[PDB]
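Asker: Let me begin by handing over the structure; questions about it come next.
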Amino acid sequence: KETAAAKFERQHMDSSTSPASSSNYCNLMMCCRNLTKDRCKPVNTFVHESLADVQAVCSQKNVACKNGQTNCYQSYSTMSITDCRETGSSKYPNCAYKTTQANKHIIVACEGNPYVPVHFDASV
Amino acid sequence: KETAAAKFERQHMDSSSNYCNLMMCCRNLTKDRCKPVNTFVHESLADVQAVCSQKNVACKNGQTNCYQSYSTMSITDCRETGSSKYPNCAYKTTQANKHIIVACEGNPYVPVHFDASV
Ligand SMILES: OC[C@H]1O[C@H](O[C@H]2O[C@H](CO)[C@@H](O)[C@H](O)[C@H]2O)[C@H](O)[C@@H](O)[C@@H]1O
């Protein structure tokens, strides 16, 4: 008769392998979104909220962009994001990244009609 | 030419899979009925068993042998979809990082029930 301990392991345990762990999210994603084809993009943030909520930021808190422009906007709320940045040993075409999941406000630059995000400026 | 808007979506959007459908079935949780909800923990077995030595808390049923993990653990919640119908069980998969609460018993003292994630 299965023990209570083994029933729990059966119903609930699925330890991830190294290839499947979140720490490898950035390495897979920077590659599949084509951000490592020509050189290693040093830093890049992925945003996990809906597209509606991210597009909505273009009508939220207007802030200066790092480059000096003023078509940047910060979300009023924090958003689930994942920050990818090159590890010290990363070397093109073998780019490597440290994955950091977080909840932060995002700052995006907006342009066009409709006025939507066209550049990711910072997470704060 | 890919638009400026579409380029932003490619480099930066990753909003919100059949993981629950397969695991619920591989672990025999859909054998004669669809178990309605279940949670899988992706930490090592040793780290999960160590929770029985962490924060002692009351279980939902009032027992006093529940334990909450000091740290958040990577987990996946499996919830039956609205269309799910035995023998064609179907689940929505939601990943999270939360503290887990397990009831423990036995010698050695190990988890025997998943009570909640907080
Ligand atoms: O008795 C406590 C609860 O047990 C189940 O819910 C918990 O366990 C599930 C996995 O077995 C989790 O997915 C869920 O988040 C937990 O709260 C049961 O479904 C609940 O009705 C009980 O209250």
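To match Swiss-Prot, the residue numbers of chain A are left as they are there, and the shown ones run 27-150.
Method on record in the header is X-ray crystallography, 1.9 Å.
In case you wondered, yes, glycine gets a Cβ from its N, Cα and C as well.
According to Swiss-Prot, the protein has these features:
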ACT_SITE  A:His38  active site, proton acceptor
ACT_SITE  A:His145  active site, proton donor
BINDING   A:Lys33, A:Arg36, A:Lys67, A:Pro68, A:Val69, A:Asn70, A:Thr71, A:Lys92, A:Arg111  substrate binding site
MUTAGEN   A:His38 to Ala  Loss of activity
MUTAGEN   A:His145 to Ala  Loss of activity
Asker: Take the C-alpha atoms of A:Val69 (substrate binding site) and A:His145 (mutagenesis position) and report the distance between them in angstrom, rounded.
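Answerer: So the alpha carbons of A:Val69 (substrate binding site) and A:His145 (mutagenesis position) sit roughly 13 Å from each other.
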Asker: Select from A:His38, A:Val69, A:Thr71, A:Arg111, A:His145 the recorded positions whose C-beta atom falls under 8 Å of at least one C-beta in chain B, and return them in sequence order or as 'none'.
Answerer: A:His38, A:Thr71, A:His145
Asker: Name the residues of the same chain, 6+ apart in sequence, whose Cβ is under 8 Å from the Cβ of A:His145 (mutagenesis position)?
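Answerer: Result: A:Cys91, A:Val134, A:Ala135.
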Asker: With the substrate site defined by the record as A:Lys33, A:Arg36, A:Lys67, A:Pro68, A:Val69, A:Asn70, A:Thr71, A:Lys92, A:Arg111, how many Å span the farthest pair of C-alpha atoms?
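Answerer: Of all Cα pairs among the recorded substrate binders, the widest measures 54 Å.
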Asker: Three states by DSSP: which one describes A:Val69 (substrate binding site)?
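Answerer: Where A:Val69 (substrate binding site) sits, the three-state DSSP reduction gives strand.
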Asker: For A:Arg111 (substrate binding site), which of the three DSSP-derived states applies: helix, strand, or coil?
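Answerer: A:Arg111 (substrate binding site) sits in a strand per DSSP.
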Asker: Looking only at A:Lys33, A:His38, A:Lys67, the recorded positions on record, which one has the least crowded Cβ, with the fewest other Cβ atoms within 10 Å?
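Answerer: The recorded positions A:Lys33, A:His38, A:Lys67 were compared, and A:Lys33 has the fewest Cβ atoms within 10 Å.
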Asker: Return the residues near A:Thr71 (substrate binding site), defined as same-chain residues 6+ apart in sequence whose C-beta is under 8 angstroms from its C-beta, sorted by sequence, else 'none'.
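Answerer: Sequence-distant Cβ neighbours: A:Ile107, A:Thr108, A:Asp109, A:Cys110, A:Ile132, A:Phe146, A:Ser149.
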Asker: Reduced to three states, what secondary structure does DSSP give A:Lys33 (substrate binding site)?
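Answerer: DSSP call for A:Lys33 (substrate binding site): helix.
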Asker: If you count the C-beta atoms lying within 10 Å of each candidate's C-beta, which of the binding-site residues A:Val69, A:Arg111 ends up with the smallest number?
Answerer: A:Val69
Asker: Work out how many Å separate A:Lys67 (substrate binding site) and A:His38 (mutagenesis position) at their Cα atoms, rounded off.
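Answerer: Just about 38 Å between their Cα atoms.
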Asker: Give the distance between the Cα atoms of A:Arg111 (substrate binding site) and A:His38 (mutagenesis position), rounded to the nearest whole Å.
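Answerer: About 33 Å separates the two Cα atoms.
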